[PDB]
Amino acid sequence: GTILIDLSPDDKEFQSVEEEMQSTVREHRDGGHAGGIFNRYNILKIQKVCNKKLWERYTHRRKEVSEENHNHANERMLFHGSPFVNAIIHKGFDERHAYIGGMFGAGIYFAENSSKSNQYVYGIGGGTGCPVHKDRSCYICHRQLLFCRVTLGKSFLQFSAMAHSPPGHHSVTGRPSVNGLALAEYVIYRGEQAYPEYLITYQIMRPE
Ligand SMILES: CC(C)(C)c1ccc(-c2nc3ccccc3c(=O)[nH]2)cc1
Ligand SMILES: [Zn+2]
């Protein structure tokens, strides 16, 4: 029941989604090892993900969290990178998309920095790079990210450098406390707390 609606670059919706990609790029402490070396992207396509059943699954859970948290879903738009982007848009988020070895435990992880999510496009640590060239820093191959609606509800705040939420909470916020440029990262423990709104196809660009 998933259809993908192709957006025009003339559409203000495309523009604001792209602006969110580009402006949340940062340098990484691995010097580009996982995600490649780039300051910006070449956005090839942005598609809206329409799945009624997955959307209704999302809103049902959203209303539940909201009601446990003074009518406040605490909803964000966050990036997600994964080799399983394609299963996610058709079948939705579930336990097979969880990062078992993550620093905040076995859950599904999201990023405010698009470039953080980019490090996961080819696997943990960027795996072995793109399938074609085995290059983690490939400038040729097409990459895909999700820009997702995420229900955080009451988030356990964790200062720093599948399972359950900490009791009394609906998610975990990893606050950065070493790198002053890093944006927050987030973990949900139920697939229903995220909807894969936008599929963005792109290339990282070789810096000049
Ligand atoms: C274990 C698999 C391969 C399913 C997987 C693990 C972690 C991510 C993933 N982690 C992240 C961790 C922090 C911030 C953003 C992300 C992100 O955007 N993605 C994606 C897939
Ligand atoms: Zn490649």
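Following Swiss-Prot, chain A residues are numbered 952-1112, 1115-1161, in order.
We read in the header that X-ray crystallography, 2.5 Å was used to get this structure.
Cβ from N, Cα, C; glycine included.
Feature list (source: Swiss-Prot):
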{"type": "BINDING", "residues": "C1081, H1084, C1089, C1092", "note": "Zn(2+) binding site"}
{"type": "MUTAGEN", "residues": "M1054 to V", "note": "Loss of activity"}
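Long-range neighbours of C1089 (Zn(2+) binding site) (same chain, six or more residues apart, CB within less than 8 Å of its CB): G987, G1080, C1081, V1083, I1157. Once the 2 residues left out of the deposited model between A1112 and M1115 are set aside, the two flanking Cα atoms are found 23 Å apart. Distance between Cα atoms for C1092 (Zn(2+) binding site) and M1054 (mutagenesis position): 29 Å, as a whole number. Apart from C1081, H1084, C1089, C1092, the Zn(2+) site neighbourhood in this chain, defined by C-beta within 8 angstroms of the site C-beta centre, holds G1080, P1082, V1083, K1085, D1086, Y1090, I1091. Contact annotation for recorded positions (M1054, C1081, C1092) versus ligand 2: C1081, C1092, each with CB under 6 Å from a ligand atom. Here the recorded positions are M1054, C1081, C1092, and the one with the most other Cβ atoms within 10 Å of its Cβ is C1081.
The secondary structure of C1092 (Zn(2+) binding site), as reduced to three states from DSSP, is coil rather than helix or strand.
For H1084 (Zn(2+) binding site), the same-chain residues lying six or more positions away in sequence with a CB closer than 8 A to its CB are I1091, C1092.
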